[PDB]
Every structure is written in C-alpha cells, then in structure tokens.
Amino acid sequence: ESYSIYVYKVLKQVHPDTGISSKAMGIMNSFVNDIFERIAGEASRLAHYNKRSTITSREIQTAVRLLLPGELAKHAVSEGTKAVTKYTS
Amino acid sequence: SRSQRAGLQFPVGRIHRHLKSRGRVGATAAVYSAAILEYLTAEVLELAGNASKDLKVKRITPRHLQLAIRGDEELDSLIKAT
Amino acid sequence: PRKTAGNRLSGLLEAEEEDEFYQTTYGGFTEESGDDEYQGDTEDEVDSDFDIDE
C-alpha cells in the first residue's frame, strides 16, 4: 500500500522548508509498510489469543508495547490514546 | 475529515481498509494505528531534516534517513527487530 | 557531572563498523545519481463498517 503522500504531509509539518528525494520517499513508504505489517500481525494474534471478533485500540496498544522499544513505546502509546480520545470525544 | 477529528495527517479509513485486508476492525484500532505510524514517521523525519552540522538539510536523501535511524538507538533497534 | 560529556562517543562507536543492514534494507539507504525530488486521488477513503459498534 502507498503512504508516500501522508509521509509528505508529516514532512511539511516537521520541516516546512525541507524536501525529500524519491529513493528517500520510497524508503519512508517501505518503513511505514513494514511497521504496519508487524503491528497488524501482532494485534491479529492477540485477537486470536483472546477469541475477540473485533480488533480495537486495545490490541494496538498491546502490540505497540510489545514491538516498540524504550521511549518509543511510551510516546506512541500517548499519541495513539490521545488521537482515539479526540476521535471518540 | 475523520483523520482531522483524531488530529492526524495519516489516513484512518485507508489504514482501516489495510487492517481488514490483513472478523471486524473498529475505528479505534484504525485511529490508534494511524497515530502510531504518524508518530514514527515524524520521529524519523524530524531527525533526518536535522542530520547536519549546520542542522539545515535542504532535501532529505537516503543518507539522512540512515543518519536519522542509525543515529537513534531505539529506531535502529526497532528497524532491526523488523 | 558534565551535561555535554561523551557528546559524540555513542555515534563514533556506531560508525566504527559498517552496517550491512543499511546497505540492503528497503533497497539500501545509499544516495543514487539522478535521485530527483519527490513530486508535489490523495484524500482518505472510508468503508461502510468504520463506525460500527465495537
């Protein structure tokens, strides 16, 4: 799947005056896709483990906590919860 | 958009479709997923745009991405476990 | 005590040995000759079962 355009929206948010090369953009899209597959596969097995029919932010939080190291898991849990909160609110 | 409601740049509905292609998948799973992916993209990008001695990179190339990821103990270990 | 002590040490150690990981991963993190800038149906696409009762 392609996420290159959303990687660009983030790039313009972090570094408004910074560009990105095509190879570089392809690597970003490959990294986003590789991480997506890990998280998904992980949430998939937790829903399997708990006999759950619906995958929710609970499985994603559990997956993030398992696969993301150190300070990254703590911050990505704060970012995911915050986003779900402002969507559900 | 639904992505704006969650305060994100990442496509929530597209991420929901990708999750389903990998039983039900709820909006929260899609919103939480977009948020974490957006988080990591922003962490990788923040560093690469600052991968200079003057800290000013005009255009991000694969050398900057290698400096960003390899230049970070946690991104390096994340990418390597993957 | 020094908030700046060992400033670059961790990176110099990382740099000591070549990482083949960054040479193969996603096609390798190496600059190409002719590596142009990235250019510019963009919006989100939502299915019927997005907002189902979880």
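All residue numbers given for chain B refer to Swiss-Prot; the residues shown span 19-40, 45-104 in order.
Placement of Cβ uses the backbone N, Cα and C atoms for every residue, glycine included.
Annotation of the published mutagenesis B:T83 to I in Swiss-Prot: Decreases interaction with VPS72. Almost abolishes interaction with VPS72; when associated with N-93. Abolishes interaction with VPS72; when associated with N-93 and IG-101; the original residue is retained in the structure shown. All protein chains shown were included, and the count of other CB atoms within 10 Å of the CB of B:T83 (mutagenesis position) stands at 25. In the three-state DSSP scheme, B:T83 (mutagenesis position) is classed as coil.
Recorded in Swiss-Prot as a mutagenesis result, B:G93 to N carries the remark: Decreases interaction with VPS72. Almost abolishes interaction with VPS72; when associated with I-83. Abolishes interaction with VPS72; when associated with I-83 and IG-101. Residue environment of B:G93 (mutagenesis position) contains 19 other Cβ atoms, counted within 10 Å of its Cβ in all protein chains.
According to Swiss-Prot, the mutagenesis experiment B:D98 to N carries the following note: No effect on interaction with VPS72. Taking Cβ-Cβ distances under 8 Å and a sequence separation of 6 or more, the neighbours of B:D98 (mutagenesis position) in its chain are B:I91, B:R92.
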